[PDB]
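Input: a single structure, listed below in structure tokens.
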Amino acid sequence: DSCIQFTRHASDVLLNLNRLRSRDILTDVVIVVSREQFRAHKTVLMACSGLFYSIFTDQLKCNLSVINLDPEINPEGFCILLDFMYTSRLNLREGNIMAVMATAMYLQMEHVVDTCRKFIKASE
Amino acid sequence: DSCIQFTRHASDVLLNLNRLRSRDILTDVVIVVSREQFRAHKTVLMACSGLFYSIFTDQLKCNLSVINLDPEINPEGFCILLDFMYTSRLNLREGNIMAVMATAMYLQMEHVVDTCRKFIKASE
Amino acid sequence: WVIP
Amino acid sequence: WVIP
Ligand SMILES: O=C1Cc2cc(Nc3nc(Cl)ncc3Br)ccc2N1
Ligand SMILES: O=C1Cc2cc(Nc3nc(Cl)ncc3Br)ccc2N1
Ligand SMILES: [Cl-]
Ligand SMILES: [Cl-]
């Protein structure tokens, strides 16, 4: 086509979605990770995770307001990944890399799994 | 912080949100523009438009499944802007620039209004 | 704005 | 991935 493109549009959209998340505006699901609860937008979770995409396209699960993750999932690893979904920034540290990679594999977040594998390979 | 950032994340999120829109997945509102209807995600509309942000943060309007726009709004101008919201691409043409600018002013989409004003100033 |  |  003969379209023009606004370079910063996608980043500005995501920044605004994160602002809605921070103020708990139009969040439509709670993700339960052991004793912790994380409120989010189903659409953002689906856009970032192969697991959430599969969950919310299921005709029964699409209507659930609460999703319980596998008990092996670490709440901090999930929190770091939820922040990444809404910001593009990943808080990857020596102390959390194993939990983050395990959570990203479960959530089916391929680019996160890839950088974790590379950071682990560099430290061996 | 000591975060790393995935450059393409915001663009990939928006691409996936547009894929959900195309398949009518988790769309939660109909925007009525005269005889036409446009299905969308409230969160994406709020992230792109000062008007939708104000509408869906209102305690009564946040719960509406149908929003009727002012009858002066052109359905094609709205369609072009809805596509821009989900893609960052604006189909701006000599034949539609006036309707697009008028719709972007009503929707409170400042960057779109700015490029329309510049394209109009160049042709005078 | 750019030509994509 | 980059250093932002
Ligand atoms: O690593 C990742 C990230 C991700 C996101 C989605 N999400 C969607 N995929 C498609 Cl094709 N359409 C709409 C949506 Br929402 C699917 C798989 C994966 N795997
Ligand atoms: O030209 C524009 C585009 C736009 C978008 C929003 N959306 C939001 N703004 C804020 Cl501050 N927080 C969350 C959201 Br969603 C508000 C105003 C405007 N004006
Ligand atoms: Cl990813
Ligand atoms: Cl804009």
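The residue numbers of chain A are those assigned by Swiss-Prot, with the residues present covering 6-129 sequentially.
The way this entry was determined, per its header, is X-ray crystallography, 1.8 Å.
Any Cβ shown, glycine's included, is placed from N, Cα and C.
According to Swiss-Prot, the protein carries these features:
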DOMAIN    A:32-99  domain 'BTB'
MUTAGEN   A:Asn21 to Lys  Abolishes interaction with NCOR2 and HDAC2, no effect on interaction with CTBP1 and transcriptional autoinhibition; when associated with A-116 and 376-Q--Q-379
MUTAGEN   A:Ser59 to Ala  Abolished ubiquitination by the SCF(FBXL17) complex
MUTAGEN   A:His116 to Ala  Abolishes interaction with NCOR2 and HDAC2, no effect on interaction with CTBP1 and transcriptional autoinhibition; when associated with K-21 and 376-Q--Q-379
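Positions of the features from Swiss-Prot, shown on the structure.
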{"residue": "A:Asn21", "record": "mutagenesis position", "CB count, 10 Å": "16"}
{"residue": "A:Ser59", "record": "mutagenesis position", "CB count, 10 Å": "12"}
{"residue": "A:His116", "record": "mutagenesis position", "CB count, 10 Å": "16"}
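Proximity to ligand 2 at the level of Cβ atoms, with a cut-off under 6 angstroms, picks out A:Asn21 from the mutagenesis positions A:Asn21, A:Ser59, A:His116. Counting residues per DSSP class in helix, strand and coil order gives 30 helix, 15 strand, 23 coil for the domain 'BTB' (A:32-99). Cα spacing between A:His116 (mutagenesis position) and A:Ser59 (mutagenesis position): 18 Å, rounded to the nearest whole number. For the recorded site, A:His116 (mutagenesis position), the DSSP three-state label reads helix.
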